[PDB]
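Here the structure comes first, spelled out in structure tokens, and everything after it is commentary.
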Amino acid sequence: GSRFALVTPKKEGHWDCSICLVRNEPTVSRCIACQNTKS
Amino acid sequence: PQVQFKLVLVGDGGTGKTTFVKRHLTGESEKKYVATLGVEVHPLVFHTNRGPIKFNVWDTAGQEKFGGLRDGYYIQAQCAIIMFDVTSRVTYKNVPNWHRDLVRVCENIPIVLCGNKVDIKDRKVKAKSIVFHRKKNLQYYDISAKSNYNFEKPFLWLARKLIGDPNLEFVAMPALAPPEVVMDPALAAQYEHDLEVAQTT
Ligand SMILES: Nc1nc2c(ncn2[C@@H]2O[C@H](COP(=O)(O)OP(=O)(O)O)[C@@H](O)[C@H]2O)c(=O)[nH]1
Ligand SMILES: [Mg+2]
Ligand SMILES: [Zn+2]
């Protein structure tokens, strides 16, 4: 339980697409799923 | 900064995918429309004994009725639900096509097979006929979207697989839309029994 609280995603430069919520790598500026530009 | 998974919800049109995802009230109020792909992403929070988990469930806008879905719909999926309608054999017959299209893009992600609409007395696809999951390392559940029957079970199984914790539990059910039909408790027990004796055979 508390001793094993799920670890938060540690994401440096990775971004969550604001349109479809897919996680993208720091290098790309366009979401690999919905193809919208980072926002 | 929260734990979340992309879950793709696939199956023949008319099997109840939209009705099913919509039971989760907060996932409906906070849903997000993806205009490029024609998708509504429902963020479904479940509260486990180790903290909250969010399933971002991708619901189609009906395009599955006229052809296959585009790659982008499947991209970066981390789990899946394949649904069919137990009152329509053809929707069960097409399950292998959906599974194939899934693993082509996503490979060996955990998948749950769901037979929907078991509230309807005149059931066509019965436990004895449901065997595709046994062949492919998939879990199966009967479900009735309109009565919330077994709503949490696909998500609990997926959560245990994704986290790697067979003792993961939901500390409470999510807030769900009130049932529109009653699921007969005896029919439910009968069906649960039918699935057990078929796992043995
Ligand atoms: N009796 C019963 N009807 C359902 C259930 N789920 C969906 N239906 C109906 O099946 C029809 C198709 O529903 P829908 O969610 O749009 O299917 P989808 O095309 O796969 O998204 C609709 O008329 C639903 O009301 C269920 O669990 N029980
Ligand atoms: Mg639909
Ligand atoms: Zn996106």
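Note that chain B carries Swiss-Prot numbering, so the residues on display, from first to last, are 7-207.
Heads up, header says this was done by X-ray crystallography, 2.0 Å.
From the backbone N, Cα and C atoms, a Cβ is placed for every residue, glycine too.
Per Swiss-Prot, GTP binding site is recorded for B:18-25, B:36-42, B:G68, B:122-125, B:150-152, and the stated evidence type is experimental evidence. Looking at Swiss-Prot, the entry for mutagenesis of B:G19 to V says: Blocks DNA replication; when associated with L-69. Record note (Swiss-Prot), mutagenesis B:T24 to L: Has low binding affinity for GTP and GDP. Almost completely abolishes interaction with BIRC5. The unchanged residue is displayed. Under its mutagenesis entries, Swiss-Prot includes B:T24 to N with the note: Has low binding affinity for GTP and GDP. Decreases nuclear import of proteins and RNA. Stabilizes the interaction with RCC1. No effect on nuclear location during interphase. Loss of activity in triggering microtubule assembly at mitotic chromosomes. Under its mutagenesis annotations, Swiss-Prot gives B:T25 to A the following note: Minor effect on the interaction with the alpha phosphate group of bound GTP. Quoting Swiss-Prot on the mutagenesis of B:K37 to Q: Mimics acetylation; enhances the nuclear export of RELA/p65. Among the sequence features in Swiss-Prot, the mutagenesis site B:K37 to R is noted as follows: Decreased acetylation. The annotation that Swiss-Prot gives for the mutagenesis experiment B:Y39 to A reads: Abolishes steric hindrance that traps the essential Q-69 in an unreactive position, and causes slow GTP hydrolysis in wild-type. Loss of one hydrogen bond with the gamma phosphate group of bound GTP. Listed in Swiss-Prot as a mutagenesis experiment, B:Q69 to N is described as follows: Unable to hydrolyze GTP. Increases binding to BIRC5 and promotes exaggerated spindle formation. Under the heading of mutagenesis, Swiss-Prot lists B:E70 to A and annotates it as follows: Strongly decreases the relase of bound GDP. What Swiss-Prot says about the mutagenesis result for B:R76 to E is this: Probable loss of interaction with NUTF2. Loss of transport to the nucleus. According to Swiss-Prot, the experimentally introduced change B:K134 to Q is described as follows: Loss of normal mitotic chromosome segregation and defective mitotic spindle orientation. While the structure shown retains the original residue, Swiss-Prot records the mutagenesis experiment B:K134 to R with this note: Loss of normal mitotic chromosome segregation and formation of sister chromatid bridges.
The structure, with features from Swiss-Prot marked on it.
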| residue | record | Cβ contacts under 8 Å, 6 or more apart |
| --- | --- | --- |
| B:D18 | GTP binding site | B:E70, B:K71, B:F90, B:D91, B:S94, B:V96, B:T97, B:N100, B:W104 |
| B:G19 | mutagenesis position | B:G68, B:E70, B:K71 |
| B:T21 | GTP binding site | B:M89, B:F90, B:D91, B:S94, B:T97, B:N122, B:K123 |
| B:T24 | mutagenesis position | B:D65, B:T66 |
| B:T25 | mutagenesis position | B:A151, B:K152 |
| B:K37 | mutagenesis position | B:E46, B:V47, B:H48, B:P49 |
| B:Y39 | mutagenesis position | B:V45, B:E46, B:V47 |
| B:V40 | GTP binding site | B:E46, B:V47 |
| B:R76 | mutagenesis position | B:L43 |
Filtered recorded positions, from B:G19, B:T21, B:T25, B:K37, B:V40, B:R76, whose Cβ is under 6 Å from an atom of ligand 2: none
Annotated recorded positions B:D18, B:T21, B:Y39, B:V40, B:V124, filtered by Cβ under 6 Å to ligand 1: B:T21
Chain A, Cβ under 8 Å: which of the recorded positions B:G19, B:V40, B:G68 qualify: B:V40
Where B:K134 (mutagenesis position) sits in the secondary structure, as DSSP reduces it to three classes: helix
Whole-number Å value for how far B:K134 (mutagenesis position) lies from B:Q69 (mutagenesis position) (Cα to Cα): 31
Spatial separation of B:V124 (GTP binding site) from B:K134 (mutagenesis position) - C-alpha basis, Å: 15
Number of Cβ atoms other than its own within 10 Å, given for B:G68 (GTP binding site): 12
